[PDB]
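Visitor: Pasting in a structure now, in structure tokens, and then I'll have a few things to ask.
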Amino acid sequence: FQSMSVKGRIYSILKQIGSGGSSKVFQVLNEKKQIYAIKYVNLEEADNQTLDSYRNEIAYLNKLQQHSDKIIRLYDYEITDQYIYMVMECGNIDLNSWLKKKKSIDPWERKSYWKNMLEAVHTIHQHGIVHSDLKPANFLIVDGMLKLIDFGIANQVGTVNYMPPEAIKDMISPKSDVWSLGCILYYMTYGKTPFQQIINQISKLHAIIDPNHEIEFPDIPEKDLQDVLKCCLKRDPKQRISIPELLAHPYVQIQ
Ligand SMILES: c1ccc(-c2[nH]nc3ccnc(-c4ccoc4)c23)cc1
């Protein structure tokens, strides 16, 4: 019932997809009736540090568009001293909500999603970006294909489930993203994150950094998938598999 203007183009508001303390995301329709997601950011209470973080991510988002299609499209944007309007690709659902709604996962769908995650994270790394906060919520399903929604640059629940040992110790290299990605795959495999069973946050963090605390990897018909999980989950970042190595792995390459 409402409408908005971005770069002299008019958009009809359908609904609010998401909300933030200073931001909101809306599902909208353009003049040709194409559907988009518009992210609205309010800059009234934003300090200079916050503004540079927002500007930096937008610049990386705009630049990386060309490099991979596994990164959400940023069609256009309007930025003033008061607000930011970003016209972007509209997804179907985030990977967190999708995994929560679904009981079992297809092996083919899982592999397909893993490849997409690897391609999106590889792309940011090539540009010197390490997300450091990967979670299923950072991924969006668009046309049966996963897309990275953010780069971790802009100022931002803060779950510790996908947090690597080196991030807990430091209170961080591309290998940090490998651990988080592994946790996601682990969830996609076993239906829970490696330390989901540990309810107390302090007891949980200790386990993640505990060498003795053994991560269980129950036997599954996909041995390649079992190996990826063990390779991603090595506590020592130096013993952990890299993204380029994950791309040449049998799990993503063999039929
Ligand atoms: C479900 C459906 C669509 C989107 C979405 N598609 N494109 C988006 C661009 C920026 N932000 C979101 C978002 C984040 C939380 O709520 C919406 C986007 C996200 C989740």
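One-based numbering along the chain as shown.
This entry, so its header tells us, was determined using X-ray crystallography, 2.3 Å.
The backbone N, Cα and C atoms fix where each Cβ goes, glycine too.
Not my notes, these are from Swiss-Prot:
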BINDING   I17, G18, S19, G20, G21, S22, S23, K24, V25, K39  ATP binding site
ACT_SITE  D133  active site, proton acceptor
MUTAGEN   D150 to A (Swiss-Prot position 664)  Loss of kinase activity
MUTAGEN   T159 to A (Swiss-Prot position 686)  Loss of kinase activity
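In the displayed structure, how are the listed features positioned relative to their neighbours?
Guide: DSSP assigns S23 (ATP binding site) to a strand in the three-state reduction.
Around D133 (active site, proton acceptor), a 10 Å sphere centred on its CB holds 19 further CB atoms from the protein chains shown.
According to DSSP, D150 (mutagenesis position) is assigned to coil rather than to any helix or strand.
Every protein chain shown contributes to the tally, and the Cβ of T159 (mutagenesis position) ends up with 14 other Cβ atoms within 10 Å. Secondary structure at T159 (mutagenesis position), as computed by DSSP, is coil.
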Visitor: Which is it, of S19, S23: the one of these binding-site residues whose Cβ has the most other Cβ atoms within 10 Å?
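Guide: The residue with the densest Cβ neighbourhood is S23.
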Visitor: Ligand 1: which of the recorded positions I17, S19, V25, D133, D150, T159 have a Cβ closer than 6 angstroms to it?
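Guide: Close enough to ligand 1 are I17, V25.
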Visitor: Between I17, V25, which of the binding-site residues has the fewest other CB atoms within 10 angstroms in the structure shown?
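Guide: Least crowded of the binding-site residues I17, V25, by Cβ count within 10 Å, is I17.
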Visitor: Please compute the Cα distance from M171 to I172 in Å; 12 residues between them have no coordinates.
Guide: 10
Visitor: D150 (mutagenesis position): which of the recorded positions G21, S23, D133 is the nearest Cα neighbour?
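Guide: Spatially nearest to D150 (mutagenesis position) by Cα position is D133.
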